[PDB]
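Peer 1: Structure below; questions to follow.
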Amino acid sequence: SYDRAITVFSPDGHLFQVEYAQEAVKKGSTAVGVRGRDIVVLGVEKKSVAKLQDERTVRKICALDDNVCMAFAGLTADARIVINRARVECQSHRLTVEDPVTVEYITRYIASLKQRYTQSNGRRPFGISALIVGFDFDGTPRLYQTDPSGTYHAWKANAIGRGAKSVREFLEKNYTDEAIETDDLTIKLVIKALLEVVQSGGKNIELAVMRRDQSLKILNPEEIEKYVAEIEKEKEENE
Amino acid sequence: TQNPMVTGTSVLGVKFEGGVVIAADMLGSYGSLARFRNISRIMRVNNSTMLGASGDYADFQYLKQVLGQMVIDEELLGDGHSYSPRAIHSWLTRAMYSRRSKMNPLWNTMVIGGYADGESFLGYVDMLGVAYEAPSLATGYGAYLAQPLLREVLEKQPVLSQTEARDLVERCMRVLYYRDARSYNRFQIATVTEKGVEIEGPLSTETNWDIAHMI
Amino acid sequence: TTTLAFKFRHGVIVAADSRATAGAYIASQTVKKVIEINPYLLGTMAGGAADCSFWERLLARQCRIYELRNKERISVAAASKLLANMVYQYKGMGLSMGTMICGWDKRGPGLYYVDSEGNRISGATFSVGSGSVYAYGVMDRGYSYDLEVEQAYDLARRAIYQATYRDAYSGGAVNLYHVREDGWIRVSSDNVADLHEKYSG
Amino acid sequence: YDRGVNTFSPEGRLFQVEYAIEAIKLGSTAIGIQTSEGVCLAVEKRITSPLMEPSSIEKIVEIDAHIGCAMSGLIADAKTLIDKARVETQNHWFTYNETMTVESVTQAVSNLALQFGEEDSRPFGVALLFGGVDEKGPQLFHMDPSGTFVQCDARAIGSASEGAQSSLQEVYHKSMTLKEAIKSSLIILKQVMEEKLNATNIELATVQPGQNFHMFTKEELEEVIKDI
Amino acid sequence: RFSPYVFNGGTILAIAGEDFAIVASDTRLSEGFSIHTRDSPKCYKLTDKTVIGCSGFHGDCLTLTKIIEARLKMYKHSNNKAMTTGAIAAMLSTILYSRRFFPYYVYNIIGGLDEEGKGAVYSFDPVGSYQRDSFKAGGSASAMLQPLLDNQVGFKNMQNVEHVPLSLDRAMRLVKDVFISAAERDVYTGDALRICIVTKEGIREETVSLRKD
Amino acid sequence: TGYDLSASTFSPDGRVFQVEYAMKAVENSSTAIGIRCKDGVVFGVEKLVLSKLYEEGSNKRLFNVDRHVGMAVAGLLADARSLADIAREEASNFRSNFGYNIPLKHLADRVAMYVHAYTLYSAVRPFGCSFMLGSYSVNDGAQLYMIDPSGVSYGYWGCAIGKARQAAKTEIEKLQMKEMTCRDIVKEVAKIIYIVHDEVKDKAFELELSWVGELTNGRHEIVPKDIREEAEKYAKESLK
Amino acid sequence: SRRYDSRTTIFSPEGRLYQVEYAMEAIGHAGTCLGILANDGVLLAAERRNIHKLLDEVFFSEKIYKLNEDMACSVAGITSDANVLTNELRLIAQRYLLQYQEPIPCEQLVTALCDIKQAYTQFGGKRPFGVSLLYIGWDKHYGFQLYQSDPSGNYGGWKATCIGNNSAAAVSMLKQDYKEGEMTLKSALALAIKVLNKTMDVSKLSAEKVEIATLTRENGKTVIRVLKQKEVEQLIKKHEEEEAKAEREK
Amino acid sequence: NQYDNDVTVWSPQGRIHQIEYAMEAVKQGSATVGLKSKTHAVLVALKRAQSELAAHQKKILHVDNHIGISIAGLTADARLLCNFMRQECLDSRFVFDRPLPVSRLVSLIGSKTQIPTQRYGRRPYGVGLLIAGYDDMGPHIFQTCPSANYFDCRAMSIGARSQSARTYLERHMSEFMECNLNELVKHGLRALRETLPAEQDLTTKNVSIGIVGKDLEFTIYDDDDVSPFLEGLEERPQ
Amino acid sequence: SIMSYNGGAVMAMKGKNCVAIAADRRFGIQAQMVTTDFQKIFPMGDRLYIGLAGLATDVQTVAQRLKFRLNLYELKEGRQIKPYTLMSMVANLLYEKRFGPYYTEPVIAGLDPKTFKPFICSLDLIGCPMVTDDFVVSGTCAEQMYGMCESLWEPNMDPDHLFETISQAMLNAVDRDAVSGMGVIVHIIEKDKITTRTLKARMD
């Protein structure tokens, strides 16, 4: 190994590199996620396709189990390592314990790995922040987030990446319980949040949902077009 | 050691008033052939305690080496503190037990005799780690042959003199010369008091054979 | 040595004897064989005292760790799985262990059977020991699922009485534990001679 | 790099440990009070968003059936310490059929509060309050990053701990009762917090010798708050 | 070849009273068809309320006694208080299983007081189980002593015999009678008797001779 | 200034300044001399009481490594203790591997290699010790060696380690060293130690004298200096 | 001991990364490669570094490495630094084939090499593999494929790739001359001839300064065609006839 | 000042200043005093607290049946060397079945603390040991240092403002040798009441006393067998 | 024996300008057969085969390991492998398990990669090579195939008589054998082409 202190404290009581490795997350792509009562929804923005290539390998949303889903921001390689180890961990949990994997267990593993990885001798911290969405115990929807420190932190909706303060400001006018909680209206409202992004080109939107019993469904950018059209229709009804 | 090559034979030791006398013979038999008829089987440890052993002689050379180095180290500490004979007994018991726990036993049968601080000491260490104190010890076939003489006279007389102890040892070694096949008419007497440790020379026995003139 | 266990509509019955011999010589008459792992688990002693006692204590330690880490009580299958994985790592070195695991689950009743040979299996009735076959006979006479409570008490008590009556390596006090949804409850500790006077006629 | 992990001062102690004692200060506050009736304990969560679900943030964790806890500042290192401390107390139950008493718990923690080592890893940035009920009655225990473990009767940590310790020294004595100490703590809490006190800010953790189980108050805490 | 075990024999007794724990043992140490000594007490005084006896192979007895003493000092020097009786029993069970696959050839009996101040006898096996019983006889003369203790202590197999709590001097005459009667027929028993009594006021010892053969 | 930091680096003029700084560390230490006679080697260390806080018989720098070998260290005491432990270990290996007494040349060369191995790398510092080694043997005579902090180890008749390194050997070498038995050399070392620094900078000192040779029959021990009391009845005659 | 430590894996004082950006700027000054959009087959193009006349050219391959049977790879950057990577890549693919007796489906191969590179991005504190390199291949699950490794560990599955400062204008020509549907390999070869005609400073495109290798599916074989020089010569003559066709607008 | 950073670097004046910094870190501990009679050895330390409500940080801790140590400086190194001390005691108590002589134990402590004073990668141990024990030749009062140059005395005192204590030990070291336990202990606190400023007086809860005797086992005391020790005093000479 | 656990017989025969290798088809447990299509002659490059006989575990294991090392060699160097090189590789692979030995008797038969020169050799279960000029045999039955080939071999053989000779040898030596039977596969290779024929053997 390398016997040196990548972790040193500040003269005023900080960690120079963990809060600062959050900046690499802060300068990555945006991704949101909410829970409905029966259907959970998330998606990433900024596919940033050069219109003439493939994109099926750059997918930032994958799965570890048939119950749980991933998301991240920041740089993608640390996400790839964490996802590989997370697949291994969920399957090793399936080896002993015969349950479907609880979301809280795999988040504790990810956060525990992240903190004992940052603690050790000469290993660069993972500059990601994951979103771990699943519904296992009696179909109860849960979504947790991470941090480069390794703090799993359960929410009901979330916004990360570039300009997440703005996205959460849209989420402020979106924190009503009603908002009618339909599947199409909640998904399209998430779509409207991704529409409140810095560019909102209309074709770079990628969203995937899970209805707490099925598997992952990759959508088709015509249903989202009708979602955007009816969002524009409701915006016209405001006038 | 699984198979002892060159074995000794029985060792006798007994306390008396302010001292312990130990005598063992000087034979190095291999099988039945008395191959090494001039060897030393008693180590005179530094100034108080004193060692005599049985079984494989090479292992006794090894423990002589190790104990010599330890005694040299404490004497070079210069603190004025030495090993009590009971401490040596404890170390030797732990050494033999840790040998046999690893299934590599030291084939020996050891007797530790010492006189320190007014009190005599006579300790025993077996190969298997069985270790105890006794007013009179007898190893090998000595526990079968010269032990009841020791236990007879110590029951008959609880205290002793130095002369009575030495005479009784002389008689027991004569008897062991009479009917041990692994025995030899040459033995040395070693004695500790408060005056130091003394190794006597290669004494012998005076025998009788007047039963042979009968048919 | 003869233990049994069977689950039914109202939970799980566990009974055992209390004789533990040594070859042809009986050591004690009051060996509490059903090792109380938790307020919701009961382990037994089935072949060997030290192995069953030690490994069930280690399993109880592990279960308490699991509960204190997840704030949620362990299942039965998980405990049997952990026990089988811990026992499997000394296979062939001479461990004799045939214990049983009983408890209440999210699914409800749970009954598994873990050997030192590693035959972790589910089921509804089990019986371990030298005279286990006698218990199998009279139990599979009297077995149903829709039994009452005192009927099941009489079934287990009669079964252990017949087993200790025929086998030579079994005897002593008949313990009787009852696993419920909330927790297990000791019923009674009955001697053989009392059952002989009561059930001989 | 301006004197890293392995150097004293010209006048005093080590740099990094002093910087850890500085590092505690950014954490949220917590107050535990030893009382002969039992140990009580309280904390502030510092919730930012309404999305930030209140019952998921942990400050009081469950060490044993009669041992509580409180942490500071950094969360995950504290969770690691909690995990291994639980393992070692469970090891005590394994080899002793009994409860590792709270002083022996914190000695087992502070054997490696400072075992920080990168060669032959960093010191930890958390101050911990431990409460429990041993055979000598209740106990309240306070440790630090430096391992300087001491018994405290009613310790306050973290942010704004100066006025908390002062105004706690104003009201504390030896013959306190339970509920008086509970409300006397939460008065200090709503003097040191910044928001209005309601059901989701704070959480209580009380352990009694006869009520060893359930080191928590769940939404009777609302009734406790409305009594001021 | 070299065999790692040998049978040294011995007989250790324990009786759990209402507020006392009597542990007695002969001090004969033998091997095969010889006598090594007539003074080797199997009893050992650990604390003010704990006496352990160890029979069987003698070297393992010495090693186990010293390791238990070391761990007693470790608990005391770590946690400012002595161990209980059951903690020592649990620890000894962990030790006897910690050398499972190379066993001690040692019978073990721990007597002592609990935390309520009552008698408690914890038996053992060579491999590491234990249980809290009222009376045990360990070693070669176990079977010569267990049914008589079943007759007298347990009042078993009797009719119209009420249960009197076992007093002290009655237990003393019991111990003397059972060791004389067992020393008549055993070959591994005699030449002395070291009786240890644990009360709420300390440890007593007592030396009673026997027959000299 | 730039090159005296590490113990691995060389200088623009070609030497290691760490070794020099460790050599002049021993310059502030107590004065320790030694001299041999025709049947033995005598040591002597000018040892000082602090003010009034000592006990006259603690922490003696005259060690005793083997049955016939001891050290006469001066400098940092704990480093000398560790080095003495290494020397005891090396004499232990030789006695354990060959069954007889260690020759002093081989012992000194092994110790010099150990010191050199601590002078090479950058992880470790050079030693802050400089010590003496005496011996006697029936087939070899008296041997007196000398080890610097660098590791240069060769032999002397007499030496001195401390402040008055020159100022002792100014009048050490005018001793008729061959024709004297060591029983004269006892009061000779007494007068040499008593000459240097009676009262000028410090207040009081105290004498130790080590002693090996034929007169000890091959043993090494401190003299019974109180027996024959040879310093003071000659020290009071050495001031005039 | 602690004053000889470079940064190696430590973040910047402004929020960025050091060895990754400097590895990319080590990539940009190297040889230019590319592959094309072709369905029934896929190709590679490569530029000869060190075109001095006193070489041997007896290796048959300077940028291509025929790695398993149905996969090759181009490369750009430090050479033996990549040769170690080719050794490990082939060894990983061959132990995969050892494990299953079925050829490697090429994306877990790409993730294997990317995680090898990533392991020296986080810990180890060594010089990162400052080499980007291509991938061609075939499978049972997607057919013909193209992939692009990077020193960060990110890989994109491309259909028309990108190498450094000499090839940004090449990718601009790839987008302004995007093709889809025409899988005819000769059209793609004419396109690549056009791309390296603009981008390379080789005057009039000497064939000694270029290298082209293709990979077609033949009956059950998936042969890799490291083609010879004469067909390159007549391809260039075809392309310069197409330049005459381009100046038919005069 | 750029050579004064690490343990490996010798200074150009030869004084390794990391050792001096560890010494000054020892000088910022609590006051403690150790002294022996011909038959009894008594060491007395001083406790301090962070605030009024908290308990006092203890200094005198138990080691073995006849060995007890005082301490000043850091507490992590204190408990580290404590665990090593108990381990090395029970090792020889296991092997040789005897109590340890004190001199070889303190030599092993010095040989233990040598390694963190010579290689690169460990700090010198901030530690303030005052060791009392019983070999065959009576009580011993040893002290250590972070430079591992352990001393034997008849009466020492280390910690903050401990020099007036040393003056007291100078002017009563002749009187120390003859007396029994009681006036010896009150000489010890007639050093500790000068380790304090004069406008306050030594109370119960801040002082600790540990006696080991040639027939007496080592025992620590706190406030209750110290209320007998605190009476038998006069006021300071105001 | 352990060699007679699953049966097996491999014959290779060198002709004039070509080489012929043949083996049996039977797979089964000690007395119970299972299938008639078990492969024991493996292609290792062009115009060069290898045959494996003995325990089927070591047959498939050594075949996959050898294919592993063979492709690593043929990828580090673009040329194809000479047979002596393959022989030394098989010797090294078997000799790595000197004390953990495989139960196999590999037989290598191939042509020259530059010329049309044939090659035969055989090895033992520890890595003892043996090059000859006429024929090598392996498997359970030995003396049968030795008697047949020492009865039927001629030095200069057109491939047709080579085929008929190895055909008659395999048919008669298999029909005399008990545990190895149930069909014969024959590979007769040369510079121009590769022929694989299956014979109508007695299914008894």
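The residue numbers of chain C are those assigned by Swiss-Prot, with the residues present covering 60-260 sequentially.
Technique stated in the header: electron microscopy, 4.9 Å.
Each residue, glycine too, has its Cβ placed from N, Cα and C.
Below are the features I grabbed from Swiss-Prot:
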- C:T60: active site, nucleophile (ACT_SITE)
- C:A108: bortezomib binding site (BINDING)
- C:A108 to T: Displays resistance to the bortezomib, a proteasome inhibitor of the chymotrypsin-like activity. Displays high resistance to the bortezomib, a proteasome inhibitor of the chymotrypsin-like activity; when associated with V-109 (MUTAGEN)
- C:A108 to V: Displays high resistance to the bortezomib, a proteasome inhibitor of the chymotrypsin-like activity (MUTAGEN)
- C:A109 to V: Displays high resistance to the bortezomib, a proteasome inhibitor of the chymotrypsin-like activity; when associated with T-108 (MUTAGEN)
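Can you tell me where each of these features sits in this structure?
Peer 2: Secondary structure from DSSP puts C:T60 (active site, nucleophile) in coil. Neighbour density for C:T60 (active site, nucleophile): within 10 A of its CB lie 25 other CB atoms from the protein chains shown.
Classification of C:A108 (mutagenesis position) by DSSP places it in coil, neither helical nor stranded. Around the Cβ of C:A108 (mutagenesis position), the number of neighbouring Cβ atoms within 10 Å comes to 19.
Long-range C-beta contacts of C:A109 (mutagenesis position), restricted to its own chain and to partners at least six residues apart, with a cutoff below 8 Å, are absent.
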Peer 1: Tell me the Cα distance separating C:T60 (active site, nucleophile) from C:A108 (mutagenesis position), rounded to the nearest angstrom.
Peer 2: 11
Peer 1: Recorded positions C:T60, C:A108, C:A109: which sit with Cβ under 8 Å of a chain G Cβ?
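Peer 2: Sorted by position along the sequence, the hits amount to none.
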Peer 1: Given the recorded positions C:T60, C:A108, C:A109, which pass a C-beta cutoff of under 8 Å against chain A? Sequence order please.
Peer 2: none
